[PDB]
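Notes follow the structure.
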Amino acid sequence: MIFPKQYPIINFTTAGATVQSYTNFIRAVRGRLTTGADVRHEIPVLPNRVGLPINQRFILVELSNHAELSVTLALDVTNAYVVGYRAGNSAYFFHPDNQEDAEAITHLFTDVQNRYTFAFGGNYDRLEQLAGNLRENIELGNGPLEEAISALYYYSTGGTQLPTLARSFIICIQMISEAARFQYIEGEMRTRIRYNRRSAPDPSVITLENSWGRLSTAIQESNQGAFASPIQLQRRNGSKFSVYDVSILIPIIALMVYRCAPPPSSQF
Ligand SMILES: Nc1nc(O)c2nc(CNc3ccc(C(=O)O)cc3)cnc2n1
């Protein structure tokens, strides 16, 4: 019959999505990821991996679409990573890259008849290669997300083709995980929705997506707030600039992955 623990579900439909409904979506996702506050330098920290019960390890994001089809993604609460998805009576997972993760995964969609684990991992690195295109060439926006939910849904019956599915994962990851991770990327998807525009991310968006782990680390290691090494970012035009300390990042980044036990207190 059973196992334990039902994960929090947050719903969102692309059918007539507005700025208000997407803002609400992204704030409920963050509200469910960070359990109130471990805060370093005025940015909340994500739950620490070691010592976190399986019962609090995942959150579910149910996406429905104008064609009345739904796909539920499963995100890991430690890093907001999309670990797999469920479409009807089938579940698919990216290859776990260590064993506690592999077994954490077995708690996720236990009721489905048909569960599969892909051989490959789910990082942008592999996804782009499978999709046959870079994130710079893939359009983001409500129309793209609508389309992606259908592709994900028909993978199960052979509608398929792995390029298309890999490509639909890139769209989902950026509009949900990255938007939750960065206030700037939530802003970028919000501009696309308020104008019913679809367009690829420019270099400023992509370089923050590649830099998140490193930004999380530099901020938690910083002496007072200054980085022991500057992170190199990009402007919309492609030019690079250095970031020397946390302060300019506070309106840009929304959540950081846990890296270190907090050296001072500050969070109370
Ligand atoms: N499936 C998937 N889902 C994501 O949310 C994601 N995010 C990024 C952005 N960068 C990373 C990379 C690694 C990790 C970590 O190990 O914790 C987190 C974020 C890249 N690929 C990703 N792939």
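What you see of chain A is 35-302, where the numbers are those given in Swiss-Prot.
Header lists the method as X-ray crystallography, 2.3 Å.
Here the Cβ of each residue, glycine as well, is placed from N, Cα and C on the backbone.
Here Swiss-Prot flags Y115 (among others) as active site. Around the Cβ of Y115 (active site), the number of neighbouring Cβ atoms within 10 Å comes to 16.
What Swiss-Prot records for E212 (among others) is active site. The Cβ of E212 (active site) lies under 8 Å from the Cβ of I219, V239, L242, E243, each of which sits 6+ residues away along the same chain.
Remark: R215 (active site) has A114, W246, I287, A288, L289 as non-local neighbours, by Cβ distance under 8 Å and separation of at least 6 in sequence. The annotation active site is assigned in Swiss-Prot to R215 (among others).
Every protein chain considered, the tally of other Cβ atoms within 10 Å of the Cβ of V116 (AMP binding site) stands at 17. Taken from Swiss-Prot, the feature AMP binding site covers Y115, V116, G156, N157, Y158, and the record attributes it to experimental evidence.
While the structure shown retains the original residue, Swiss-Prot records the mutagenesis experiment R83 to A with this note: No effect on the toxic activity but suppresses the vascular leak syndrome. Packing around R83 (mutagenesis position) is summarised by its Cβ count: 16 other Cβ atoms lie within 10 angstroms of its Cβ, all protein chains included.
For the mutagenesis result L109 to A or M, the note given in Swiss-Prot is No effect on the toxic activity or the vascular leak syndrome. Every protein chain shown contributes to the tally, and the Cβ of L109 (mutagenesis position) ends up with 25 other Cβ atoms within 10 Å.
Counted within 10 Å of its Cβ, the other Cβ atoms near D110 (mutagenesis position) come to 22, all protein chains included. According to Swiss-Prot, the mutagenesis experiment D110 to A, E or N carries this note: Suppresses the toxic activity.
Under mutagenesis, Swiss-Prot gives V111 to A or M with this note: No effect on the toxic activity or the vascular leak syndrome. In sequence order, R66, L67, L80, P81, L86, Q90, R91, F92, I93 are the residues of the chain that are 6 or more apart from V111 (mutagenesis position) and have a CB within less than 8 Å of its CB. Secondary structure at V111 (mutagenesis position), as computed by DSSP, is coil.
Here the residue is the original one, while Swiss-Prot reports the published mutagenesis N132 to A with the comment No effect on the toxic activity but Suppresses the vascular leak syndrome. For the recorded site, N132 (mutagenesis position), the DSSP three-state label reads coil.
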Alpha-carbon spacing, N132 (mutagenesis position) to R83 (mutagenesis position), which is rounded to whole Å: 13
For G156 (AMP binding site), the number of other Cβ atoms found within 10 Å of its own Cβ: 20
Sequence-ordered recorded positions from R83, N157, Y158 with Cβ under 6 Å of an atom of ligand 1: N157, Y158
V116 (AMP binding site) to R83 (mutagenesis position) - Cα separation in whole Å: 16
